[PDB]
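*Asks:* The structure under discussion is supplied below as structure tokens; questions concerning it will follow.
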Amino acid sequence: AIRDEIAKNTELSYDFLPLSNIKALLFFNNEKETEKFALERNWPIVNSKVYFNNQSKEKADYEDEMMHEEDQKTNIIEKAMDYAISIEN
Amino acid sequence: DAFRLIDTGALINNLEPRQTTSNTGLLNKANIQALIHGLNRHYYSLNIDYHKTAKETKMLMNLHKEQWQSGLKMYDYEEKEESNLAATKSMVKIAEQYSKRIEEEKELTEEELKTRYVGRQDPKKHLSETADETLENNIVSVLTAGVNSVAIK
């Protein structure tokens, strides 16, 4: 549970950590187990550097397609339409 | 106004009621003195109604080609700026009158209250009318700009 909480945090801070630092924060005892966890966490570690950049952006783009969706996103167009029918009721 | 002679003969024998039989009785009685005297002693005045077909009505009623297009035409923006500024400023000056008014104006005798605290040319009401007219407009203003941008591109 500790590993998932920390994993979340470290994205918002930075994009690049060396191999050693990833292991130390998340408290793995094996460096290879570190890189393995990174794939399972859907992070690519390349040449000793994490590239948090990919998945995070991808997720937001995926979230953006759903259905609930117009009033939750809030349209400026909708603001005029809702204001009028209040008055005229 | 429309008129039809009366005969002198009709008035002399006092036979004039014949001409005013079975009617709703609505007569225009505007214009008197010499004019009315002459009318009574010479003609009869009766109503004018206007009948028109709905074909005629529609042709007239129809306006420009650009009439049904105007909502994406919009005001020059320098004037919307001017108007926004004018309304905020004006209400401030009438708001002074309104604050003074409800200092007191809770005594008795209606007309006196209106002279003492300047309840004539009433500030609350004149303010409520201006505030709303400007408010409605500003909804229209935004509505056009957003729509123009998005529809075309």
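The residue numbers of chain B are those assigned by Swiss-Prot, with the residues present covering 154-306 sequentially.
Per the header: electron microscopy, 4.5 Å.
Note: Cβ is positioned from N, Cα and C throughout, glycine not excepted.
The following feature annotations were taken from Swiss-Prot:
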type    : residues        : note
VARIANT : B:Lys208 to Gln : In strain: NRRL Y-53
VARIANT : B:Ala239 to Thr : In strain: NRRL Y-53
VARIANT : B:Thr262 to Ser : In strain: NRRL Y-53
*Asks:* Using all protein chains in view, find how many other C-beta atoms are within 10 Å of the C-beta of B:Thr262 (variant position).
*Replies:* 8
*Asks:* Helix, strand or coil by DSSP: which one applies to B:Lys208 (variant position)?
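*Replies:* Helix, per DSSP.
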*Asks:* To the nearest whole angstrom, what is the C-alpha distance linking B:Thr262 (variant position) and B:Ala239 (variant position)?
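*Replies:* Rounded to a whole number, the Cα-Cα distance is 37 Å.
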